[PDB]
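S.K.: The structure under discussion is supplied below as structure tokens; questions concerning it will follow.
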Amino acid sequence: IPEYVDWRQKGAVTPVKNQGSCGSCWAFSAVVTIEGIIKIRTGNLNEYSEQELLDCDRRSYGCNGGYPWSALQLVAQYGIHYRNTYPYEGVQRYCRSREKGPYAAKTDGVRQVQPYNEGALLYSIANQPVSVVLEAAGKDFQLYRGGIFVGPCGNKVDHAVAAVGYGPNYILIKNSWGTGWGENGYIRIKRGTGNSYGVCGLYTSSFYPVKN
Ligand SMILES: *[C@@H](C(=O)O)[C@@H](O)C(=O)N[C@@H](Cc1ccccc1)C(=O)NCCCCCNC(C)=O
């Protein structure tokens, strides 16, 4: 795999979103991997509905948190609508998939990246955007305004984001905190420290959708 990967340069990443006060990071995370894999397989970049996962993933807890892998399983098992059809409202409501007509896109499954393995994560990122988790509670992460982020942070992972690239010394992460946070909504997190957890726990729990 190459020295640099940046899925934004391959037109596989949609604009940065703001999840708002809702604890829907898991849905935003899942969606950018779906947006990425649909573009990679079909050549079309579309935006898909975080709200639909928020509303419809019964194994997750709506705005109280949830699981990227659950959301990804639901798109593999059913599908997902365009964001425009099922826009983000920042609050869990009822699952309105049926009212929204046919699904816009559909994946074939979900894979886990071998945890605590930097190389496995990089290999996955070189293939497609990946849902990853990290500890975002620390003020250093929250006040991040740019640069390669080394912490400080623990491994109490609490926030799902999407890895959309990497370089020699960083993994490139799309956050869901709007374009004003970090580097126009992105953070570069240091890699290659030998910390098996990843910095801020980045290697704890990583998933990507499969699309044939
Ligand atoms: C995301 C956010 O919007 O900031 C956050 O609320 C969230 O969903 N965090 C998850 C991330 C995660 C997923 C899978 C493995 C590891 C981390 C989280 O920390 N836990 C998922 C369960 C929901 C959080 C706790 N909920 C309740 C009701 O206690």
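In order, the residues displayed for chain A correspond to 134-345 in Swiss-Prot numbering, which applies throughout.
Cβ coordinates come from backbone N, Cα and C, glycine included.
What Swiss-Prot records for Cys158 is leupeptin binding site. Per Swiss-Prot, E64 binding site is recorded for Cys158, and the stated evidence type is experimental evidence. In Swiss-Prot, the entry for mutagenesis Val165 to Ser states: Slightly enhanced thermostability and higher optimum temperature; when associated with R-307. Enhanced thermostability and higher optimum temperature; when associated with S-169 and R-307. The structure shown retains the original residue. For the mutagenesis of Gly169 to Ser, Swiss-Prot gives this note: Enhanced thermostability and higher optimum temperature; when associated with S-165 and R-307. The structure shown keeps the original residue. Marked as active site by Swiss-Prot on the basis of experimental evidence: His292, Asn308 (among others). In Swiss-Prot, a mutagenesis experiment is listed as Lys307 to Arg, annotated with the note Unstable. Slightly enhanced thermostability and higher optimum temperature; when associated with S-165. Enhanced thermostability and higher optimum temperature; when associated with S-165 and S-169.
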S.K.: Have a look at the recorded positions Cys158, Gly169, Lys307, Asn308 and say which one has the shortest Cα distance to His292 (active site).
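M.R.: Nearest candidate: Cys158.
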S.K.: Among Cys158, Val165, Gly169, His292, please name the recorded positions whose Cβ is nearer than 6 Å to ligand 1.
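M.R.: Checked recorded positions vs ligand 1; flagged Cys158, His292.
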S.K.: For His292, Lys307, listed as recorded positions, tell me which one has the smallest number of other Cβ atoms within 10 Å.
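M.R.: Counting other Cβ atoms within 10 Å of each of the recorded positions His292, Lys307, the minimum falls on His292.
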S.K.: Work through the recorded positions one by one (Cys158, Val165, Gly169) and name whichever has its CA nearest to the CA of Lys307 (mutagenesis position).
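M.R.: Answer for the nearest of the recorded positions: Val165.
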S.K.: Other than its own, how many Cβ atoms are within 10 Å of the Cβ belonging to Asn308 (active site)?
M.R.: 28
S.K.: Roughly how many Å separate the Cα of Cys158 (leupeptin binding site) from that of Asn308 (active site), to the nearest whole number?
M.R.: 8
S.K.: Take the Cβ of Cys158 (leupeptin binding site) and count every other Cβ within 10 Å, whichever protein chain it belongs to.
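M.R.: I count 24 other Cβ atoms within 10 Å of it.
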S.K.: For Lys307 (mutagenesis position), name the DSSP secondary structure in the helix/strand/coil scheme.
M.R.: strand
S.K.: What's the CA-CA gap between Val165 (mutagenesis position) and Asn308 (active site) in angstrom, rounded?
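M.R.: Given the Cα positions, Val165 (mutagenesis position) is 10 Å from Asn308 (active site).
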S.K.: Quick check: in three-state DSSP terms, what is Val165 (mutagenesis position)?
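M.R.: In the DSSP reduction, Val165 (mutagenesis position) maps to helix.
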S.K.: Do me a favour and check the Cα-Cα span between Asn308 (active site) and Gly169 (mutagenesis position); whole Å is fine.
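M.R.: Distance (Cα to Cα, whole Å): 15 Å.
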S.K.: Give me the non-local Cβ neighbours of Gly169 (mutagenesis position): same chain, 6+ apart in sequence, Cβ-Cβ under 8 Å, ordered along the sequence.
M.R.: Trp140, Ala145, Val146, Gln261, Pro262, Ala295, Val297
S.K.: Just counting, how many other CB atoms are there within 10 A of the CB of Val165 (mutagenesis position)?
M.R.: 28
